[PDB]
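Trainee: Quick one: structure below, then a few questions.
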Amino acid sequence: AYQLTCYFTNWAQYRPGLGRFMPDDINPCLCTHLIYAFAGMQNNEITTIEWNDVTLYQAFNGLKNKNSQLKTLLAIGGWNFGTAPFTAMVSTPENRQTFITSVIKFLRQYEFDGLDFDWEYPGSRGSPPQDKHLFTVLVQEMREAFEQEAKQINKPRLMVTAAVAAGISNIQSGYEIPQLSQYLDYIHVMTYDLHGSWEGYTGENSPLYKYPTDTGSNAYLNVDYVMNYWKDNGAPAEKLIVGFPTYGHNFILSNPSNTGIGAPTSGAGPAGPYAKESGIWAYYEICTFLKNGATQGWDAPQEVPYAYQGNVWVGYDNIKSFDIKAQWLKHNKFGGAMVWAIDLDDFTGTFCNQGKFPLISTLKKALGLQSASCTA
Ligand SMILES: Cn1cnc2c1c(=O)n(CCCn1c(=O)c3nc[nH]c3n(C)c1=O)c(=O)n2C
Ligand SMILES: Cn1cnc2c1c(=O)n(CCCn1c(=O)c3nc[nH]c3n(C)c1=O)c(=O)n2C
């Protein structure tokens, strides 16, 4: 009745010490679907991007030896990849055919159950206005190629899903919603990075509701507005998967006296010692900041925590907020949750003392998957 899809990222293997995350570190009972971020593209054909991806594929797909019900997908693209290869590949029926062929081959060789398109985004970041409809032709042709292939080798069809924008403007220039909804098996809405230091004020990574002071287009940046937009504009509730972040965005406060939602900021907060990402802390990095005596806040209107100390402020998600969001999603009848990323939750259990994978476990309990079988 509910999916729990988890993203695994192939650069987490380079994090130091307790931060290193390999496919073997994934509990196979935890998620219903796991997505491998990312593959790339070369001459219109899907391709690996790390030296050891073939080894990681085997260990990632091998997790299906422990849980017969687990499905895995391979994600192509992502933010860093940009749009240029996608624009050239969709531009002709030949380029699309070359790609779709390379994908059926790749997925079957390395034993994935499907592809997740993570083009960020058709029609933006240099992608021309025609990519919006060409992304639809690609997805339809891919779905249809999957269908034919399932019939001429007699196995279950490969799956096609897509990670899709949460920003209204990116949505408008990127997606034929009703038409894409027919062909995609799931729609993973990136309901996070809704605020960050690029705005010049503090704000939440993934608030559920708007802030009472949010006006104009700032009223759109919350999970409620975003999911209802996708649903009202043609996507069936059951195909729509709400994105949950296991990390938060941090900021430098302009004045360490103003620590509220909306306080002015002078830039990204500092990289953490594990993920090393400017402006972002993994959930487990944030638990260190809390044990460092940071003041804990609760944004009550938006139902999400925040925290601060000296001139550093972070808005993020915890067990309380994941659970609230998860009851909310059940009530609104969405199909499930997607989590970026399994390697950013407290996977060793040692940073937060909330057990192993505290964030994702909350979602597992709340979406009633606690009883889901985990057998070969
Ligand atoms: C390919 N690669 C290698 N190292 C990388 C990346 C990378 O893409 N990103 C950007 C990932 C940005 N991103 C997504 O692409 C994405 N897609 C769905 N959700 C996502 N999120 C939260 C997200 O940060 C990196 O940060 N690093 C360190
Ligand atoms: C997911 N992401 C990763 N890097 C990004 C983005 C991004 O969405 N935007 C456009 C939207 C506003 N925004 C962000 O969402 C964002 N996320 C991380 N860093 C970001 N920046 C600098 C930013 O401007 C970016 O410009 N950059 C550099």
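We're sticking with Swiss-Prot numbering for chain A, so the shown stretch reads 21-396, in order.
Determined by X-ray crystallography, 2.2 Å, according to the entry header.
Keep in mind that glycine also has a Cβ here, set from the backbone N, Cα and C atoms.
Residues or ranges marked as active site, proton donor by Swiss-Prot: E140. Residues annotated as chitin binding site in Swiss-Prot, with sequence analysis given as evidence: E70, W71, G97, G98, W99, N100, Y141, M210, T211, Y212, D213, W360. According to Swiss-Prot, the mutagenesis experiment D138 to A carries the following note: Loss of chitinase activity. No effect on protection against apoptosis or on AKT1 activation.
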Trainee: For chitin, with binders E70, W71, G97, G98, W99, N100, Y141, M210, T211, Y212, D213, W360, what's the maximum Cα separation in whole Å?
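Mentor: Greatest Cα-Cα span of the listed binding residues: 31 Å.
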Trainee: List nothing but the one residue from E70, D138, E140, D213 whose Cβ has the fewest other Cβ atoms within 10 Å; the candidates are the recorded positions.
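Mentor: Among the recorded positions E70, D138, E140, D213, the sparsest Cβ neighbourhood within 10 Å belongs to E70.
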Trainee: For ligand 1, which among the recorded positions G97, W99, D138, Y141 have a CB under 6 Å from it?
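Mentor: With ligand 1 as the reference and 6 Å as the Cβ limit, the list reads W99, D138.
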Trainee: Report the member of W99, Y141 (the binding-site residues) whose C-beta atom has the most other C-beta atoms within 10 angstroms.
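Mentor: Most Cβ neighbours within 10 Å: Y141.
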Trainee: Could you tally the C-beta atoms, other than its own, that fall within 10 angstroms of the C-beta of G97 (chitin binding site)?
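Mentor: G97 (chitin binding site) is surrounded by 23 other Cβ atoms within 10 Å.
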Trainee: Taking the Cβ of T211 (chitin binding site) as the centre, how many other Cβ atoms fall within a 10 Å radius?
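Mentor: Around the Cβ of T211 (chitin binding site), 27 other Cβ atoms lie within 10 Å.
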Trainee: Using CB under 6 Å from any atom of ligand 2, narrow the recorded positions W99, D138, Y141, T211 to the ones that qualify.
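Mentor: Near the molecule: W99.
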Trainee: Could you tell me which three-state DSSP class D138 (mutagenesis position) falls into?
Mentor: strand
Trainee: Going by DSSP, is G97 (chitin binding site) sitting in a helix, a strand, or coil?
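Mentor: SS state of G97 (chitin binding site) = strand.
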